[PDB]
Amino acid sequence: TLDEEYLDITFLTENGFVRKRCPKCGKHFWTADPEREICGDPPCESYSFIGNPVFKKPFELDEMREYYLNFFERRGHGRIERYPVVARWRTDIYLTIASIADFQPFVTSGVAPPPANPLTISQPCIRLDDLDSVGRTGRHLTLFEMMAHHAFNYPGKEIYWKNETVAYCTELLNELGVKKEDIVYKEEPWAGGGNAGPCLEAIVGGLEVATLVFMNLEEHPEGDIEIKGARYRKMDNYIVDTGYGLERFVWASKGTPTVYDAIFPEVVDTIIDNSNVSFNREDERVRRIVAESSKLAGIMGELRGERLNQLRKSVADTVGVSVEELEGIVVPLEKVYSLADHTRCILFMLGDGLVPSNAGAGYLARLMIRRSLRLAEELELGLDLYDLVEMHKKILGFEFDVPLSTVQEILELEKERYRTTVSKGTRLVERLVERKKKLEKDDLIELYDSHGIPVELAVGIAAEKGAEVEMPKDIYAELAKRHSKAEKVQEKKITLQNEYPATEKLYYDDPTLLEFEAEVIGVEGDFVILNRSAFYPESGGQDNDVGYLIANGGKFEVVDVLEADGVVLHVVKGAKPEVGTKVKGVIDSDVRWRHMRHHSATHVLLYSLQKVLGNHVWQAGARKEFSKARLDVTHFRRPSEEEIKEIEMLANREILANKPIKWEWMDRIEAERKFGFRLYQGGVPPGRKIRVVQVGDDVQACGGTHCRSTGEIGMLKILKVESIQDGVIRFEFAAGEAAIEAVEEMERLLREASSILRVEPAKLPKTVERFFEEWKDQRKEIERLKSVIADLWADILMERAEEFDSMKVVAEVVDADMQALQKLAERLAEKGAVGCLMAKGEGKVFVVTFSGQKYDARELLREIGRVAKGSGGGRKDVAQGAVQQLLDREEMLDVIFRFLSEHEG
Amino acid sequence: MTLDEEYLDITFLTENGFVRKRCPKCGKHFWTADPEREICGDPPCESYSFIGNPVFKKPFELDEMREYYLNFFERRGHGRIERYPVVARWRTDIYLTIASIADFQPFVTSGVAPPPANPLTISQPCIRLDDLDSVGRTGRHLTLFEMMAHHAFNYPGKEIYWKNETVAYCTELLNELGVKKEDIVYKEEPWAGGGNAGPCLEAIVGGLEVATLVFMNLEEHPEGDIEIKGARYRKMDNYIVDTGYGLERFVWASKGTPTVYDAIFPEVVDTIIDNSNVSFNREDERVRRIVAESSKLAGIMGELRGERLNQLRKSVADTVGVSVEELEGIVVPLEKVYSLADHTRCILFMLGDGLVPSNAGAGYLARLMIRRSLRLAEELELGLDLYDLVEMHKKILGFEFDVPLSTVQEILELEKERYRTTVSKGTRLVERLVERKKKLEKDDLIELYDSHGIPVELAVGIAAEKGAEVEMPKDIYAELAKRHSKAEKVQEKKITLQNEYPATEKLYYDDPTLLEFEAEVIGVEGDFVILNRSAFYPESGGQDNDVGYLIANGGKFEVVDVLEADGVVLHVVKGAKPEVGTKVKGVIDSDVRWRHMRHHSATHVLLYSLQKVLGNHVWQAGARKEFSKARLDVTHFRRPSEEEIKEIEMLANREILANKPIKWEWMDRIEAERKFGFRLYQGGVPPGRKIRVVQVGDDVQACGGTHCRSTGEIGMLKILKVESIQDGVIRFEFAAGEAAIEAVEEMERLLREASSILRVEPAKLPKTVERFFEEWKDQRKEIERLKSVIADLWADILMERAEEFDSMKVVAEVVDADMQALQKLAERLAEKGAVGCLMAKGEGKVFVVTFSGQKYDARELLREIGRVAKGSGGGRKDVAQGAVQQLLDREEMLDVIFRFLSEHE
RNA sequence: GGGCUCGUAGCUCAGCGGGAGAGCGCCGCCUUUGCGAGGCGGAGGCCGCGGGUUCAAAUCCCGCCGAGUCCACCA
Ligand SMILES: C[C@H](N)C(=O)NS(=O)(=O)OC[C@H]1O[C@@H](n2cnc3c(N)ncnc32)[C@H](O)[C@@H]1O
Ligand SMILES: C[C@H](N)C(=O)NS(=O)(=O)OC[C@H]1O[C@@H](n2cnc3c(N)ncnc32)[C@H](O)[C@@H]1O
Ligand SMILES: [Mg+2]
Ligand SMILES: [Mg+2]
Ligand SMILES: [Mg+2]
């Protein structure tokens, strides 16, 4: 089945390679060396290159990049400069995980042409899955550059297939110098990004250096072929993908112990020299143990547990090192690398415009910051993360859209935030100890999953305090991952009951027209469809163009209009003319104008937002209703009043400039070349051609209706600024007359309030404060006076209290509300009275009982309830409740005596 | 002079067939066609005889006579022009159009501007308030009247026709109409008014001056060679024909009725009679006889008052054979129905042409006519409103007005509310003044109306009532009108101190955007620099001026303020003073000119809005830019509702969004007025044959100053304040553009701060204020209630703690409390039928009170107690108050209580 | 995108259906030479907003607002 693909490869059989199989029932693979065998012990060999350059000469990062790019430039394929590490153009995935991910999936589905063919690129990529592996395996990074050649093939016409792909790999390595006998081609199944295919993964010197995937299939519901839990289907067209790890590539050029040393030596050095590490990097014994341990690092990743300690023993003896000695170096190093790597990863994340958050894309950046800070704390680093990030910056020497200054601010803020959280969380744990005297796992998940507190802090406080502990691993995911239920399975929009072809809208090129000439094709329920619509349908925000539709008979009312694919729907809550009529649709001007203005204003505010705040801001979302509009952007903190005032100002300045607005349909490639990725702030559009709107400076892919110039949108008013989530901020605004009325309404609310207190609008806050102060004062004084009433009331009531064995009993029907009854009772109880008071209320009577002695006020109230038909409760000294039947004093006294008799001896 | 020129020159005066003669008593020269009969046509020599024997071939109607006159002179070669408004918008000397000549002075009459056409013919409505007293009495005088007139302008050169030809045209019409050549008499006299004047000939037919033909060749001047009514008048280069025809007097002399009112608007006169308190019947024949005879001689008696009038009224009363005391019964109220109806007419034209009643300006004249009319209504006890009569007029005439009827109705209803309200408080003043003064004087009367708004007749009524003599001269309404009817000069500090320079140059008219210029500086006097060319802006307003600096090779010169004089620029400078004849590049601040641009254009769009929303009575009183703000004054009869405020703002902002072009250009005065109407002069009146027309949208105005190109350039408008300073004129404070945004941000800040201090969302602030308020009120009443309850309760416990003697509860205690406590409890003790004493060790002397709800005297106890503790006091039979030096034990108080009770009763 | 956690005195919190409470901070007094505090007091609160439940809501339920936190779709 699958093999039929692999054996077809030309290079393997004719040029000089063979296919073989392993002892463990794992897989097939290819070699040119007919001589030697893997032991049969799972991963028998991990590395050879360590201590031995397998390249002809040590390369540096830039050198490797250029050697690769030009080797490939000379040979017939176009160079394309890298994409950002953030998948702005995609929705399905946050960050760039592979080189192929750049062009996915419109280009890979044939929908759009690649910018060149074949092409090549050193594309940075981020994987966060291998987080456990990183710093321990010696070959993994969170952030790396993956370089590629991609050839895009259509049925009958293909630049190249498998043969040139494998060829290029073999010739590239050979030009470097590694003999064909030393390169091993492992076959494997490759899936990811909605596309997939079989892949030859090149390992040399024991290290996977490369992977070339042959994309034959795509993710699809039918899913005849199944893999990685996902469903896939054979394509009509095929694409080649080629991943080459540079960081690993330079590593095999230097033969250093770990890739980290090969890529950023100086950073690792800075960390180790300014830390709490016991040892020195220089001396022999730590050099020997690192050399040999590095050799087995590629093994230790795959094998863990009992074997891990066993292999640790094997290498410990190999170097002649105690059980405690080696991991005394291995463990701190495993953290040093992780920290060094993460800092490099932080760099690209922030620099490419990703803003830390508590959810969504930004949370990833936050996470990396968090971990970096934990590691920094554990190493007692004498520097701040910013220093390390700056080092990586100089070292790689790249240039970013986001300034390093903003990066520092973000690091400082995120750090300070974390410090706040660990503080508050810590204090909580202390309270938890005092309350429960022991820590349990079910609470432990809450500590991390809902307070962001690592178990090492919980256990590291409980043990610090002697509190009981249970630390169960492998369960952190157990609850969050395994309980989750989706509601709807089928497609997003409501599917048609019948198809209509040739639907189109000519409001794109021309927006001055509300009017148009057309014919009608279809009618369903309370909503109808036509052939050419000036009618723009409603978005998530109201985005709706009202109007009417004249018939050849009468004027019929469009109350609302939506959209289906290749269809425009017009909801009419009145009579339906049916298929017969030939019709001119006439759209209301005021709405078209207002929506135009709010669209253009949306763009203007975005433009103003980036210029005032920084390049790191990107539209997270946007929606609009009647007399209101909103725009979500990425910013690490709610702006100060100054900052938003200036934003308002600059926005209005942009209005008064009255700059021209131009929008032109175009193919995706040319647009992407022209403007950068700021084009996709409004989402990613389907189709071969896109509608490009240019508001003079800010350019974006928008299907929305727009003004001719900016002078038309009128003034712009920011209505409300709120921080949705950390790192995302919503701006509520209005423009045109929808703003002036929004202002006028605002004026009203002021005047009205002023008029109520008969005072000048300017002095409203000062008078309202004065009142509020007086209001609190008066509210208090009443509480004092009410206490006086009660105290006086008590003494009045005891004077007439019948005595009962040196106790004074009181039972009356008073004139007071429940709170007064209660305060009175509390006073009587304090003075050792016994009895109950009642008061006429509302559809009920309020009962209060009381005792200042051994007698329980609750039991007395239940007895009162039996005679008066009602229920309540309270404490030993007072009890509150309600009854339906008011009682005479005599009847109440009967009961009290009956109660008092029960309880002496 | 002007004998020889016009007694013989004209073909009519000697050739055609006519003769002059003078009468010794008359002291006048008249021009007659029948030598057989001599007559004077001005009292006391002649009374009219035409009435009852209509001298025209046919009676006419107002509409028929008007168009007939027009088409005559049209066919005779004149150009027709529509009526001018009854308010002098086009000039500054006065408020109201005195004559047809008034329409064209001083700008056409001084040859500064061309006439609309030549020759021309109009039916121009005029108000003349000097003859106000004569209205109703003479039966020929009217306050408001169409003057039919034909004009032609002749400079020292060409001419349309001359006096021979004009008197030719008038005899042409007259003879055509049925009046004989022979009877018509031409009375020689001067004619003055409105800064112009000349020798005139008054055409009289059947004892009534019907036409007036004035030839003017002079102009008012300080030389004033010729003395004309104390006014100095001197010959003008150009010469000009000015005619006058009373349309009324024509239709009057055509129908042959008794009093002009009875033939131009009989319907009004009859209806007032029908709904007044007049006792007699107009239909009745005997009264038709006496009016007919009274009307024959009404002309003379109108100009006679006192006892001389009584003799005239006797001389007529006899010739009919009716008694004087009876005759008063028709003449004194029927002249009053005449006055009200004519006034009502005058009200229609005054208000219908954009007047709004006020205590100053032409609104004063409108108010006057209304107030007097109201007074007449009460003198007739009319069952109607004035508006009924006004509407009747509007129908009768068929004229269409700028100001609609609904508005004039509202004005009138309000004015009557004012009137009754201002006589109610004005009435006491006459009660004190009449006996205080013992007699009534002219200045007293004038002071009464002009200050206290008390019409003459009320004052006279009480003066007669409380035995005080009254001297009411003839034409006193001439006094009140004349004294206030001059448009104030509003003269300001002017300084054109000698500099020997005539013609300067300003470059900012054509383009405001430019901000830099270069020129040669001539003239330095004192501080102020002056120049040949500049781009700065002067104003004596005290604002809207430009500011800046100048750099030459010498140094920098800072101009803080810039002024003007006799058309010459002024540049104040503190710092370095420049050298004459220096090349200097002038630079102004952009923003200062920018604000001013924004304000100026915003003002004009405001006036536009106010006119569109409220009415066509909306004009201006002034405009100033107090720094950091702005203000506009507008004629309106009441404070605008907040709803109206909202729609002013909304409409004007709506226009701002529209961004309509704002064009400036020069235009001929006659052409501009022909194209736009007299709204053009709302900002004032510009001189010259050409004027700087400004268009800010629909609104057209003649302000020479900076402006913005488009409405959008001034952005949102905000309305700061609204106030009434004097009746009729309402003031708006407004900001636009940047200051607008500052104001709104301030508005929002207040609202946000109030909402903040009450922990509430701003949109719910008003409702949450009234709750807090109502709570602050309720809890406030609540407090005193509780304090009263404390007192109520406290007396009740003391009755219990008391002792019994004579079955009367005696209570004597010491308590720690102030005075008002001791009183507010003693009253309740006596109210509960108790007797006793209470004491308090207050700060300083001890406080003591006594009380008795029985027949015992509270005061007496205090006498006794106070004799033992060393102090006295006082009280009543129920309670007694006292202050004393020593506190007492309870048991010692019981002694004085017991002793007392024992001694009395 | 999906869960969970928390809003109470200035701060840090406990109270989780029938009294608004503790530590620290603040104010006063007392004792103390152990200048640090100790003893006895006092001030300080719409228990975040809207509702529903009940005789009764700081307390229970639902919604909002705000502040937190983890996980989530990567040969
Ligand atoms: C291109 C294909 N879609 C693909 O992604 N194949 S791959 O996942 O195996 O990656 C190819 C090369 O990228 C590099 N690479 C992958 N994951 C890495 C990591 N976590 N750290 C450093 N390099 C990595 C390796 O050199 C690897 O051979
Ligand atoms: C034409 C010249 N400028 C002029 O105004 N002469 S005048 O003062 O006598 O008025 C001209 C005509 O207006 C009419 N008229 C003047 N005063 C009037 C009044 N108080 N009421 C009614 N008509 C009047 C007379 O018909 C008169 O002939
Ligand atoms: Mg708190
Ligand atoms: Mg409670
Ligand atoms: Mg202390």
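In case you wondered, yes, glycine gets a Cβ from its N, Cα and C as well.
In sequence order, B:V694, B:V696, B:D699, B:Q701, B:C703 are the residues of the chain that are 6 or more apart from B:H604 (Zn(2+) binding site) and have a CB within less than 8 Å of its CB. Annotation comment: Swiss-Prot describes B:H600, B:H604, B:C703, B:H707 as Zn(2+) binding site.
Swiss-Prot documents B:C703 to A as a published mutagenesis change and attaches the note Loss of tRNA editing activity. Its own atom aside, the Cβ of B:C703 (mutagenesis position) has 21 Cβ atoms within 10 angstroms in the protein chains shown.
A Cβ within 8 Å of the Cβ centre of B:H600, B:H604, B:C703, B:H707, the residues given for Zn(2+), is found for these other residues of the same chain: B:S601, B:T603, B:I662, B:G683, B:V694, B:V696, B:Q701, B:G705, B:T706. When Cβ neighbours within 10 Å are tallied across all protein chains shown, the highest count among the binding-site residues B:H600, B:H707 belongs to B:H600. According to DSSP, B:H604 (Zn(2+) binding site) sits within a helical segment. Following the DSSP three-state reduction, the secondary structure of B:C703 (mutagenesis position) is coil.
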